[PDB]
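> Once you've had a glance at the structure underneath, I'll fire off some questions.
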Amino acid sequence: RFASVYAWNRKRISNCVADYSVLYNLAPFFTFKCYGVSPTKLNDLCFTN
Amino acid sequence: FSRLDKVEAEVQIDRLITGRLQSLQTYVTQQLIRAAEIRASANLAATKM
């Protein structure tokens, strides 16, 4: 389930393997778009938060 | 080059290249002015000697 717009749910993800390949290909994903980085090369940069 | 898709990052890199290029030309122009004034001083010193 999902919460309300003013009650937007928030979570933090840490200490795992940033494998976006399994998700990006699956599902039609009608709208998907990134801002500061290319949505095609997520898999070669390391994050902290 | 490692974060932006290359079909779009050319705008940013061209802006940065133009900025650095302008800075380098500014340095060259200042060097020309100072070299001219030093040549004038050197001619004066040669006349003195």
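The numbers used for chain B are those of Swiss-Prot, and the residues that appear cover 981-1029, in sequence.
When the header is checked for method, it gives electron microscopy, 3.5 Å.
Cβ atoms are placed via backbone N, Cα and C, with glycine included.
Below are the features listed in Swiss-Prot for this protein:
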VARIANT   B:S982 to A  In strain: Alpha/B.1.1.7
VARIANT   B:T1027 to I  In strain: Gamma/P.1
> Other than its own, how many Cβ atoms are within 10 Å of the Cβ belonging to B:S982 (variant position)?
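Summing over all protein chains shown, B:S982 (variant position) has 9 other Cβ atoms within 10 Å.
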> Could you measure between B:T1027 (variant position) and B:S982 (variant position) for me? Cα positions, answer in whole angstrom.
60
